[PDB]
Amino acid sequence: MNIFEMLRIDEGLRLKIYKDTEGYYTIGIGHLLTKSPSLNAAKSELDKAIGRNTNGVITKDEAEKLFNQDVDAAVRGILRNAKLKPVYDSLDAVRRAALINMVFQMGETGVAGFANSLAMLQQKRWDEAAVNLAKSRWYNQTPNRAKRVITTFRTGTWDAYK
Ligand SMILES: [Cl-]
Ligand SMILES: [Cl-]
């Protein structure tokens, strides 16, 4: 298992524009297009992203390509974040994947908001962190996904994904 497979499981794959759990236009493997309520605005951002007139539909390879870029950016963004880097650096490979998943979903700013949980993760207090991570809008809105990521930080294994 790895970051790609893990997010593929969490996000799924859709080749037509769809609305995410928050009602925002998305496509592919969790690629957010826009928070604007307008479908045209989304189609437009989509064409700009693919470099062609898609008419709201893309192929698998195009989806995968957006995905690759999205994962790379999440990593790079973690590495540039003063609040995130030290945490990421302190973690083992499996848990690093949980941190990436979270940035992929919520953005760097969103995660930077789990200040208390981050400190716990850095100190390696797994059970306490898990409990704190659960006290969040994140967990109440997407509980199944959240539990998977939390178990991963708690155990350091991929068991929640097997
Ligand atoms: Cl893009
Ligand atoms: Cl969920």
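Every residue, even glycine, has its Cβ placed from backbone N, Cα and C.
Mutagenesis annotation in Swiss-Prot: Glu11 to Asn, described as Loss of 84% of enzymatic activity; the structure shown retains the original residue. For the mutagenesis result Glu11 to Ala, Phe, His, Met or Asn, the note given in Swiss-Prot is Complete loss of enzymatic activity. Summarising the annotation, Swiss-Prot assigns active site, proton donor/acceptor to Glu11, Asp20 and lists experimental evidence as the type of evidence. Experimental mutagenesis at this site is recorded by Swiss-Prot as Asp20 to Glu or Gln, annotated: Loss of 99% of enzymatic activity. Looking at Swiss-Prot, the entry for mutagenesis of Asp20 to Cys says: Nearly no effet on specific enzymatic activity. For the mutagenesis result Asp20 to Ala, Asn, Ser or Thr, the note given in Swiss-Prot is Complete loss of enzymatic activity. Quoted from Swiss-Prot, the note on the mutagenesis of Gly30 to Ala is: Almost complete loss of enzymatic activity. Annotation source Swiss-Prot lists substrate binding site at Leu32, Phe104, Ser117, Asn132. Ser117 to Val appears in Swiss-Prot as a mutagenesis experiment; the accompanying note says: 50-fold decrease in enzymatic activity. Among the mutagenesis results in Swiss-Prot, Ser117 to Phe has the note: 10-fold decrease in enzymatic activity. The residue drawn here is the original one.
Swiss-Prot feature annotations superimposed on the structure.
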residue : record                 : CB count, 10 Å
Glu11   : mutagenesis position   : 20
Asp20   : mutagenesis position   : 16
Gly30   : mutagenesis position   : 21
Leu32   : substrate binding site : 18
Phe104  : substrate binding site : 25
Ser117  : mutagenesis position   : 24
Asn132  : substrate binding site : 19
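Using a 10 Å Cα-Cα cut-off from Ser117 (mutagenesis position), the recorded positions that qualify among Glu11, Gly30, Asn132 are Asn132. In the three-state DSSP classification, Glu11 (mutagenesis position) falls within a helix. DSSP assigns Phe104 (substrate binding site) to a helix in the three-state reduction. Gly30 (mutagenesis position) falls within neither a helix nor a strand when secondary structure is assigned with DSSP, and so counts as coil. Distance between Cα atoms for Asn132 (substrate binding site) and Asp20 (mutagenesis position): 25 Å, as a whole number.
With respect to their backbone Cα atoms, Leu32 (substrate binding site) and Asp20 (mutagenesis position) stand 8 Å from each other. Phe104 (substrate binding site) sits 9 Å from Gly30 (mutagenesis position), taking the C-alpha atoms as the reference points. Max Cα-Cα distance over the annotated substrate binders (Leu32, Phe104, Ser117, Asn132) is 27 Å. Cα spacing between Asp20 (mutagenesis position) and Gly30 (mutagenesis position): 8 Å, rounded to the nearest whole number. For the pair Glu11 (mutagenesis position) and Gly30 (mutagenesis position), the C-alpha distance works out to 5 angstrom.
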